[PDB]
Amino acid sequence: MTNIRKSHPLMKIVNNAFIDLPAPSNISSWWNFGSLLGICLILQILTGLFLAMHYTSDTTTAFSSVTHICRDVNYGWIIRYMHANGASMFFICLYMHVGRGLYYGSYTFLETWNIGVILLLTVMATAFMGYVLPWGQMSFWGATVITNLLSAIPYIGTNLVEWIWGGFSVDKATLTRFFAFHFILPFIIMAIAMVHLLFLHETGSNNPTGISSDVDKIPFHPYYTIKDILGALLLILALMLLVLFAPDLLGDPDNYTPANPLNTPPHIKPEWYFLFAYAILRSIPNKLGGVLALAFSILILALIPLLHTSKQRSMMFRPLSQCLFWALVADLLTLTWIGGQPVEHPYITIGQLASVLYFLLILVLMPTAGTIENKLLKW
Amino acid sequence: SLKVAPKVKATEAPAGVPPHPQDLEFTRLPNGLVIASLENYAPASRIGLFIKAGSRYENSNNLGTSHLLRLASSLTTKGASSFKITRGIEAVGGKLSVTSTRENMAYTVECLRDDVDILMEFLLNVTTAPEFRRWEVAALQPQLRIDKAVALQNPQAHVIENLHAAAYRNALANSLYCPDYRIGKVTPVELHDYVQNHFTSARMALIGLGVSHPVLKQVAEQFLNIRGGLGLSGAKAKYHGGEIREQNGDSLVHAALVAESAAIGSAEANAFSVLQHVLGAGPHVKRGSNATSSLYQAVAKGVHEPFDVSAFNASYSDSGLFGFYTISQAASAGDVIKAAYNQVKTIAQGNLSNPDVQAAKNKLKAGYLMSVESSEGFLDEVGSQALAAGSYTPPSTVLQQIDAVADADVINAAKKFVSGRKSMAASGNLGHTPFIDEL
Amino acid sequence: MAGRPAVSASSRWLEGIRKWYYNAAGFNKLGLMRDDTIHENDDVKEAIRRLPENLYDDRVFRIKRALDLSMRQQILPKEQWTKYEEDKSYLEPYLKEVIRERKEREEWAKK
Amino acid sequence: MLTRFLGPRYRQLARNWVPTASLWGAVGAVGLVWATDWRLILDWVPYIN
Amino acid sequence: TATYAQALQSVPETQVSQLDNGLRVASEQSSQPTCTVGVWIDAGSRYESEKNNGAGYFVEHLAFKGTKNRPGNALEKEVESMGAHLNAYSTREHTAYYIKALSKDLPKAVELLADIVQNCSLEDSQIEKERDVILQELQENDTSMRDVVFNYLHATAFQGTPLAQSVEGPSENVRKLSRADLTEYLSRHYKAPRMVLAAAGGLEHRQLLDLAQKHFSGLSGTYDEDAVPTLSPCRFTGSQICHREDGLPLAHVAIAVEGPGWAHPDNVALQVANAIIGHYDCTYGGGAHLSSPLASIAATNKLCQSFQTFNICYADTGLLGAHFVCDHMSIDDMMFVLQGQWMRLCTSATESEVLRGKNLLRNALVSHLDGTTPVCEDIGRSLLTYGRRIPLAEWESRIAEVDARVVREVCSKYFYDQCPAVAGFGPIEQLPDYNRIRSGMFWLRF
Amino acid sequence: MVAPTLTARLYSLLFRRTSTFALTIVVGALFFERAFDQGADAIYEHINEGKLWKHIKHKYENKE
Ligand code: HEM
Ligand code: HEM
């Protein structure tokens, strides 16, 4: 405080959304993931840009350039692993951002929630092409099965797969296209994320109680900047723990052998954040059904706001729905466990039952849960 | 037309203009309500509910309740909501308006005769059983300022409101609009008290045009048995006589100098009414020079600038106000008032001619006949008649009463104004406008 | 959810389960009535605007203190909880009229 | 579609905007066909055969 | 048990009779003790070139100022002592002089009316005296936003045509007008074939015809000039006039398109379309509940303080549109929602709202014809525009034949894609550009 | 529609309603793009008669 501050027609007023923005006081710790997601996004761009200064997309010198990054570049080994393990932190933070909206009814912000699904699709697409960049027998084959799923579409399935592949199979043509696409997509995410906030600042946050918090708003700057800074450190501590103590804990060991189209890995599987999607697709013998269920499960988020039934909004005072919510989270963990395991007789039964429960809970049990409690509250 | 081929449909014996025009049925219920229905077989049907709940009946505490009650129409009732009333009335094209004087407050509905039963039900629910929800009444408060501001755009409205304020202390001095301090201070309990005290049968009268008597009779047998209350500033009126002067820098100066005339029904009121047209109370020829207007002709000499003088005759149930209204430039405001006032003094001194009285009687008879000529004017005339009196006087009988006014009675009426206690209300640039004492 | 008070109970009576669910919901522990936690749509928001000043101001403080309790992740003492029997619907009469008004308005644009 | 509820007012609304919605799908059909020369469709037009 | 359909037939039928020189004597018998009788003539601004523009207003002012038989105020003194009201109005196509009195006083009223028409005095001192009255009245009308805007709209909608002239005329024309032009104008436009003497009240048609035969027989209907010359068509011109003046608080805007005309049967369907849109002027008790979609929203969002839908009908053209009075920061916020309302009737109009408009039109006709003063105007004006006088029952027959399909077709023929004429006055900075206004005349392509 | 000038029939029939305004654009693009290529190629090969591979192919592919 020094003057009347004069001026004002500049970009500072746009920054009032970071300083003077009203915010609920009772915002819990499940909310730093909003700022953590922004921290993760600019972290991938920062490390990714320096990775792109030594990475070459040609198949003859793609894998060998990744080795040159770690072996030769000064401090180039850490940058590769905060990039590889940051995407693990990105999807760790991404799934709690979705989970909080499910629990606290944040999907009632229809504009923000719908843009959120678009943001989810963009990152999952971006992280898919990044895995193909190292070209390491998991990049080639992980991209082989997933992209070949598009062949189940009729009258365009074969045409667009080759159009996606740039040829008859995954090869140098596909690899160069992915690196260029992997470079641009994150900058699209920044623009959408700004649009994501633009649809939220009109209505503010969503206190865990679920009631309007207009009576108890507090300034953002002195209270939540220091709360997000602490949350950022817990992210850096968690990310750096993987990088400096178990860099390959999450990544598959088979990715360290150069891609060989003539040789198939013992077990072919995507990264851990797509494993739950793999389980749903593998649960149906049909090919067209599997790809649709793979897309429907991801795209079911847009259908959630149309399934609200409870007269309340947050699950704080909905004990019946709380039991179902953690059943869905547990089932989503069962899908992750199933995806990393080979298709044999103990897992086909478990995989089909978990997948049929994943859709049954959200489509039937959860809307019926809200209706039941409405009778129990005389409204 | 052309609904089935011949469809002489309604070529009946009376049908209005053909020899039988049908009379006006008059009936008084044992409750005390008055029902009057004239069946003219016209396509348009007009039903009016006349209530003795004027702006004068408000006391000092609940001033402006009548203004809000007049605005209170088209609000939620027990039988019909605000949405249903506005949508239901407008779908059939009907029109709902609320007239309101200092003494009466008429509720009128106009629509086609095919859907008169729907309009009657809406009128009864609005008039008798209003919910007066607090939120709805609260939202209507700013309309009081909007209505008063527009209605006060005409400078003559302000003077007339001040004229009754200056002349009277009691009921009749209340303005027709909510006071500047009462906008927003009116409460739903006050409206319920006003309705429960004044909207109660014996002060009502149901008048309809183009509706059969049993339809009117059956719909009107659901009313109350209460009378009016008391009031600090409104109850029984008593003439005081004063002077109110307002300055607002306007180019044109409006002045109203009046005395105490007689109440309606009284034979002295007719003397003032014919005296009103002796002095001239409105033009008859567009852009005319007003040769027969005694007031305008008297001020014409000397004053060679724009001006306008007429005769003001406000008459009520218990008292009245008679005088002249003037409009003149502030540079010569005093001359116009004084010249017009001196002309009235000559009338009081017996300087009147029989042809002057004969012309004024002709103007009075013609002016009254055209007033009831329209569909709306006829309803208002009989509607107020059924309230002030208990019977309908045909226009022919009225013409005899006007013709039975002696020329001496006109002179005595002039003497009452000249010798009476005056009440002056002025507006505009009052630099040269005279006071009462320098009359 | 937890064992029902009687012995274990599958579904006994109707008031017992509603009373059991009220304590399970836990909005009484924050000093909130049932209608203080409702979702504010374009209907409820109007029905709030019609609340009397004494009732509306009471609702504001009950919400204001509940957010203070949620901010500290605390609850009111055992004696300050909203009793299930003493809980009353202060918003149901106002909601019903807006239900009536909206249904009439919608059906008028349909007929 | 193009309505809000199931009533005579909305039924009249839907019918009144059918011819425009009728020919609007032609742009979606022909325009998509024009974009990628849909053969099965381009094989029936006489001048473009 | 007298239905609305049956009551319309009971209305007495207008009786029209023609004199020897072409004077049309019309009347409607009734039972009222009072009556009005007037003369409607084919005269106005549209019949005057630029040289004699505003002669009718000048002629009308001197009409009651003195006649050959009754010089000075004797003509006025006869009316006032008689108890009658004398009135006269003039527009771009018509002029009238109607006197309301007791039915027993009809013979004297007709005798006076003949004197005003045939025997105007036009004393040289009266023209000089009345010249200052017109000039003073011209300065008076400069403060009327409603009249100024409609003259602005007429100036550009029918620019370069006689219909663009104002009735009063330019001040320069008023100063330079002489007695020779006035008497020439009367001797050219005041003739029996282009005249109609109408009346309504407690008068028998036989008495009125005989009275007209006694007094109006001296009127001439010969070849004089061009044998009662006809008119010439005026071309509508899509344009825009904007008198931007920030001193005045409110903005008066009138936007209109070319209309069908007096005799075109599409006026009934268009009059139903105007009733659907309705009117609103900030003093309505309905507020947000008004059935008209535009009237209700203007009351909710507080867009305007007044707005009206009009259909001005002329010989072969007309103005059809709306005029609204709003804040200086609401001109755009309602002009484009006004146009959006027009596009709704043109594209998709529900049957129910046309029924609401039909009922509103039904009440407009019946309620307007109250008393006898509007009846004579309706009788006199119709015989100059429609030829015969249209009975109320016939009006209902045409009204009952209008449905949603007719309204959608009729509105789209005159409103959709047509170039409108815009007139503005006041703080009209927010008023959108004409291309923005023009692009509002169609949907999905703006 | 009822006028003796081509454009008046061309406007009311097609351009009056924006739905059919887009139809003539998409259909017009079909017929324009097909005729323009043949129109703009036949002129190009006239400038290069006996030059391109099309004009010297005939002396190859043995029996074809
Ligand atoms: C939201 C943004 C991003 C996500 C989620 C993401 C994700 C990934 C993932 C999962 C890998 C696989 C690494 C491995 O398994 O070894 C990868 C590799 C890679 N990414 Fe990204 N990335 C993002 C942005 C970027 C950007 C902006 C760039 C360049 C400017 C970039 C450049 C690279 C490169 C060169 C590789 C291969 C080198 C390596 O794998 O160590 N990335 N990315
Ligand atoms: C890179 C990806 C994303 C970024 C950077 C991002 C960023 C943000 C931020 C910073 C907030 C406000 C912080 C807060 O209120 O806690 C927010 C709010 C929100 N986001 Fe995202 N988000 C992303 C993806 C998503 C996803 C995958 C969803 C899935 C539903 C989503 C839906 C929402 C919702 C519902 C809110 C409402 C918050 C509230 O209730 O107050 N967003 N987003």
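Placement of Cβ uses the backbone N, Cα and C atoms for every residue, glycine included.
The heme b b562 binding site feature in Swiss-Prot is assigned to A:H83, A:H182; the stated evidence is experimental evidence. The Cβ of A:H182 (heme b b562 binding site) has A:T126, A:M129, A:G130, A:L133 as same-chain neighbours under 8 Å, each 6 or more residues away in sequence.
Look at Swiss-Prot and you will find A:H97, A:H196 tagged as heme b b566 binding site, backed by experimental evidence. Within the same chain, residues at least 6 positions away in sequence whose Cβ sits under 8 Å from that of A:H97 (heme b b566 binding site) are A:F33, A:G34, A:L37, A:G116.
In the three-state DSSP scheme, A:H201 (ubiquinone binding site) is classed as coil. Non-local neighbourhood of A:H201 (ubiquinone binding site): A:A17, A:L21, each in the same chain, at least six residues away, with C-beta under 8 Å from its C-beta. The ubiquinone binding site annotation in Swiss-Prot covers A:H201.
Neighbour list (A:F90 (variant position), Cβ cut-off 8 Å, at least 6 residues apart, same chain): A:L37, A:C40, A:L41, A:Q44, A:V123, A:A127. According to Swiss-Prot, the natural variant A:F90 to V carries the following note: In strain: 65, 66 and D.
Between A:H196 (heme b b566 binding site) and A:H83 (heme b b562 binding site), the C-alpha separation comes to 24 Å. Of all the Cβ atoms in the protein chains shown, 19 others lie within 10 Å of the Cβ of A:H83 (heme b b562 binding site).
Only A:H97, A:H196, of the binding-site residues A:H97, A:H196, A:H201, place a Cβ under 6 Å from an atom of ligand 2. Every protein chain considered, the tally of other Cβ atoms within 10 Å of the Cβ of A:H196 (heme b b566 binding site) stands at 20. Taking a Cβ cut-off of under 6 Å from any atom of ligand 1, the recorded positions A:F90, A:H97, A:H196, A:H201 reduce to A:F90.
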